[PDB]
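What follows is a single structure, written as structure tokens, with notes after it.
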Amino acid sequence: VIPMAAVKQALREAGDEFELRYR
Amino acid sequence: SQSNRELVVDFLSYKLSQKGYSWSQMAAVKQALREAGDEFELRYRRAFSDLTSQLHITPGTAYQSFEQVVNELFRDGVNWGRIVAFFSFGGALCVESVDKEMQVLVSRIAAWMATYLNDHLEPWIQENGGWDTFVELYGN
Ligand SMILES: [Ca+2]
């Protein structure tokens, strides 16, 4: 079921995004 | 006793941080992490709701929910934003647990977090300039 992986991966992609927008 | 002291210190650190002043190194970090969570959570709020919907939690599957989101979060390494998500995630998990009448898990989750943070993020943190780095490069 695709949205299982997807919701996890999106947390990680947000963290990476947060990682650069707050420096 | 000394629990009068915990109360006094807590009241003072809070009052101090409002004025920009920080009681200890630990008071600084607690504040930087709190502010970063609230900020992460508000910015990626949609990303969080999608998370809640996909995972019903019971006391038997709560850990599975935890390890799945955590292992995916740190799949190909570590950074500070990912570390914020980790904290933000566990805070959300703890809130869903109390919501769904399962308050027992709250301390379990904290322990899972502490051990992971201790045994799995600490080496990266110690090697990237400790907690003071992230206070100084992300905080404020
Ligand atoms: Ca496992």
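Going by Swiss-Prot, the residues shown for chain B are 2-26, 83-197, listed in order.
Looks like X-ray crystallography, 2.7 Å, at least that's what the header says.
For all residues, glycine too, the Cβ spot is worked out from N, Cα and C.
DSSP classifies B:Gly138 (mutagenesis position) as helix under the three-state reduction. With a 10 A radius on its CB, B:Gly138 (mutagenesis position) counts 22 other CB atoms from all the protein chains. One entry in Swiss-Prot concerns the mutagenesis experiment B:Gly138 to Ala. Its note says: No heterodimerization with BAX.
The Cβ neighbour count for B:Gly148 (mutagenesis position), using a 10 Å radius and every protein chain shown, is 15. Where Swiss-Prot documents B:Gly148 to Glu as a mutagenesis experiment, the accompanying text is: No heterodimerization with BAX.
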